[PDB]
Amino acid sequence: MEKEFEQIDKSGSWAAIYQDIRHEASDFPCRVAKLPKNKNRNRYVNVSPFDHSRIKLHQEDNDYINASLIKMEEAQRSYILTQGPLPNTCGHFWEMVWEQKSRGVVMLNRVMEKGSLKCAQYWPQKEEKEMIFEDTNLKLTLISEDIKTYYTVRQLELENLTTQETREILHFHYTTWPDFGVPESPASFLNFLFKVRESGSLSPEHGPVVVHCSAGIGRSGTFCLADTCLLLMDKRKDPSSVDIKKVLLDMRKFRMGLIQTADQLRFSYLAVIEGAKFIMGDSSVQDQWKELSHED
Ligand SMILES: O=C(O)C(=O)Nc1sc2c(c1C(=O)O)CCOC2
């Protein structure tokens, strides 16, 4: 992957590699997404969940959210990829976190990017001001947060107002990944991915982690691709048995458009090649990513 990396680089062919991926990627219907009744539940016209893998709300009313379950069979890990909640779907979002039993939410975007409102403000920014979403009958409180220079971990309490059951959700917000961009470095990305992992939220005792950006494909696909490649590498301890592009193709069976530019692809080879030093038995690099990243 490291030789492929250098071959690709030497002969300036990331875009064509990426172009091939786009050409190979699956195509499956998104008919419920396109129901007229769901128009205002989608942020982008051109980014939909395929019907086969979409997440259904457990409501009789309208079961539609723009979210997909990415179920990586071999790696044995799933994620739910979703767009940034809209002003009218923040209640659907948290209904889905409750129903799917997720323990973590990864947000890879800011509420504002390039002058636009990429995502509703769907979690509370302070302890005294909880949010209640009447439509799905759920309450959410900030329990605390831990703000780093490039990301923040929130502990959130989610309450199902109908049964009064309560869960803790962890929110990992990467706030320095530009839309249609890459992270500043592999170090700070792996730093952030490993915070997520250490937290327990990836563990198969939970529902699938919710990963989102603005559309739920570019930055998310990047995160997820790196995570699974490292996972696959780990259950074998065998870096050479991972085919990154092929894994991306597996993921795009479950949601379109995963990874939005050829520099995102290239960044994902960089992140997995670096992270393999850790999977391969050198845990001191984790500490190094933490220094490089400048977390504090
Ligand atoms: O948030 C991302 O990482 C992401 O995939 N963004 C997406 S993918 C995508 C758009 C954007 C965007 O935010 O403007 C606009 C519509 O076309 C595809």
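We number chain A the way Swiss-Prot does; in order, the residues shown are 3-298.
If you're wondering, the header gives X-ray crystallography, 2.3 Å.
Keep in mind that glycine also has a Cβ here, set from the backbone N, Cα and C atoms.
What Swiss-Prot says about this protein:
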- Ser50 to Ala or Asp: No phosphorylation (MUTAGEN)
- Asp181 to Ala: Substrate-trapping mutant (MUTAGEN)
- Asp181, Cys215, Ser216, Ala217, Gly218, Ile219, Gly220, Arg221, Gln262: substrate binding site (BINDING)
- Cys215 to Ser: Catalytically inactive mutant; abolishes sulfhydration (MUTAGEN)
- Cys215: active site, phosphocysteine intermediate (ACT_SITE)
Least Cβ-crowded entry, counting other Cβ within 10 Å, from the recorded positions listed as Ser50, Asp181, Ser216, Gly220, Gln262: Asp181
Neighbouring C-beta atoms (10 Å sphere around the C-beta of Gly218 (substrate binding site)): 29
Output field, substrate shell: CB within 8 Å of site CB centroid, site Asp181, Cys215, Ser216, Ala217, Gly218, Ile219, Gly220, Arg221, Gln262 dropped: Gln85, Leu110, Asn111, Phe182, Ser222, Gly223
Among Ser50, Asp181, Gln262, which are recorded as recorded positions, the nearest neighbour of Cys215 (mutagenesis position) by Cα: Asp181
Maximum Cα-Cα separation in Å among residues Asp181, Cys215, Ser216, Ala217, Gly218, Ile219, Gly220, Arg221, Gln262, which the record lists as binding substrate: 12
Cα-Cα distance linking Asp181 (mutagenesis position) and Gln262 (substrate binding site), given in Å to the nearest integer: 10
By Cα-Cα distance, the member of binding-site residues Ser216, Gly218, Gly220 nearest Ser50 (mutagenesis position): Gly218
Distance from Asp181 (mutagenesis position) back to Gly218 (substrate binding site), taken between C-alpha atoms, in Å: 11
Rounded distance in angstrom between the Cα atoms of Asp181 (mutagenesis position) and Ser216 (substrate binding site): 8
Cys215 (mutagenesis position), number of other Cβ atoms within 10 Å: 29
